[PDB]
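I have placed the structure first, in the form of structure tokens, so that the comments after it can refer back to it.
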Amino acid sequence: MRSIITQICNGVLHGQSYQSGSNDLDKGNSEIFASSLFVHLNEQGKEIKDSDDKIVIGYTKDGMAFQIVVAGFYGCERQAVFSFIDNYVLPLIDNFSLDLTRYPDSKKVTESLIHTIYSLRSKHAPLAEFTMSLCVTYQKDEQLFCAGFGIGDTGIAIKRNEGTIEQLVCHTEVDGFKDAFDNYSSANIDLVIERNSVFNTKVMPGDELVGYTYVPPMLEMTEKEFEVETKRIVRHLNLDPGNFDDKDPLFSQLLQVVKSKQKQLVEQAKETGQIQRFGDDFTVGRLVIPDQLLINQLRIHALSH
Ligand SMILES: [Cl-]
Ligand SMILES: [Cl-]
Ligand SMILES: [Cl-]
Ligand SMILES: [Cl-]
Ligand SMILES: [Cl-]
Ligand SMILES: [Cl-]
Ligand SMILES: [Cl-]
Ligand SMILES: [Cl-]
Ligand SMILES: [Cl-]
Ligand SMILES: [Cl-]
Ligand SMILES: [Cl-]
Ligand SMILES: [Cl-]
Ligand SMILES: [Cl-]
Ligand SMILES: [Cl-]
Ligand SMILES: [Cl-]
């Protein structure tokens, strides 16, 4: 492949966490963390399945940064999902960045990419059923932008250099549905796209993108609820920025806030001394937007292989 992958996590073994460390190639700008927040207690309140999440972070051959955040539906399909991302999604990213540069309407470019992903999934990976968000940088008018999307329940937030956190891709919930890259959702792709997230924004070097699968739901807030005709309620869920401040990286603070909450949940759960079951796979990725010097260094690195 031509893209530079600086961090990748293909699931994590039951009972284990994964901490990627930094990659010197991108000066510590990218990292992954992956832990299960699944809590499963017997009647006596004692503790009793591999992760299906995948994150990929890297840079195109042109130095443009991307993050892909994926959560598979079913354990027995995890390899099909993981393979589909490597074989079919990753190779699209360079041309997505180039098209975003070259065409006027980022929304049309992104929509077209989503249709293409659904097409390839149906032609080449029927067992790859998953939710996914992604984003890539691109250069236009001597500025740097970031565009992408999310279908399903994964999220991407950004903490800007001055400290404000905003949501780029929300966790979308649709009454009675599970919108995803799957056979079911592929019957009405444009409706799925309109009720999930597409984004395009200006970014500056040092702005920090944080992608995530599942967070404990009391850490989110409802940014919007709306009715969709096909008579269904859609909710867009954001990371509640009240749990964060301006000083530390958002990746750092998310892991802290989740850990502290999960500690409370596990303690509550044990002390009820009853059956409890809740939580899911938690995987988080960090991508700091590169400056022009690193972008150049990456382009050169990609040439030599
Ligand atoms: Cl471990
Ligand atoms: Cl399963
Ligand atoms: Cl595949
Ligand atoms: Cl590639
Ligand atoms: Cl293209
Ligand atoms: Cl646009
Ligand atoms: Cl857009
Ligand atoms: Cl399709
Ligand atoms: Cl398959
Ligand atoms: Cl430019
Ligand atoms: Cl949003
Ligand atoms: Cl849903
Ligand atoms: Cl449709
Ligand atoms: Cl706030
Ligand atoms: Cl710069």
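Each position is counted from 1, following the chain as shown.
Determined via X-ray crystallography, 1.9 Å.
Backbone N, Cα and C atoms are what each Cβ position is placed from, and that goes for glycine too.
Copied over from Swiss-Prot, here are the features:
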- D24 to A (Swiss-Prot position 60): No effect (MUTAGEN)
- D53 to A (Swiss-Prot position 92): Abolishes de-AMPylase activity (MUTAGEN)
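Residue pair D24 (mutagenesis position) / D53 (mutagenesis position) shows a Cα separation of 25 Å.
When the neighbouring Cβ atoms lying within 10 Å are counted for each of the mutagenesis positions (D24, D53), the highest count belongs to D53. At the Cα atoms, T230 lies 5 Å from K231, with 7 residues between the two left unmodelled. Missing segment of 3 residues between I48 and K49: the endpoint Cα atoms are separated by 11 Å.
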